[PDB]
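Read through the structure below, which is laid out as structure tokens, and then see the notes.
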Amino acid sequence: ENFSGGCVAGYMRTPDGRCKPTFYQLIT
């Protein structure tokens, strides 16, 4: 909702409220 990125730089947010790294988002 809050478009600050998601979590960390390179970290998106999951529907759990936790963070996921977008590294495998670019490779997969």
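Residue numbers in this text run from 1 along the chain shown.
Structure determined by solution NMR.
Here the Cβ of each residue, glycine as well, is placed from N, Cα and C on the backbone.
Quick look at what Swiss-Prot lists:
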MUTAGEN   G5 to F (Swiss-Prot position 125)  Significantly reduces plasmatocyte spreading activity
MUTAGEN   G5 to A (Swiss-Prot position 125)  No effect on plasmatocyte spreading activity
MUTAGEN   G6 to A (Swiss-Prot position 126)  No effect on plasmatocyte spreading activity
MUTAGEN   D16 to E, L or N (Swiss-Prot position 136)  Abolishes mitogenic activity and reduces plasmatocyte spreading activity
- prompt: So for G5 (mutagenesis position), how many other CB atoms are inside 10 Å of its CB?
  reply: 13
Residue among mutagenesis positions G6, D16 with least C-beta crowding, 10 angstrom cut-off: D16
Message: In whole Å, how far does the CA atom of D16 (mutagenesis position) lie from that of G6 (mutagenesis position)?
response: 12
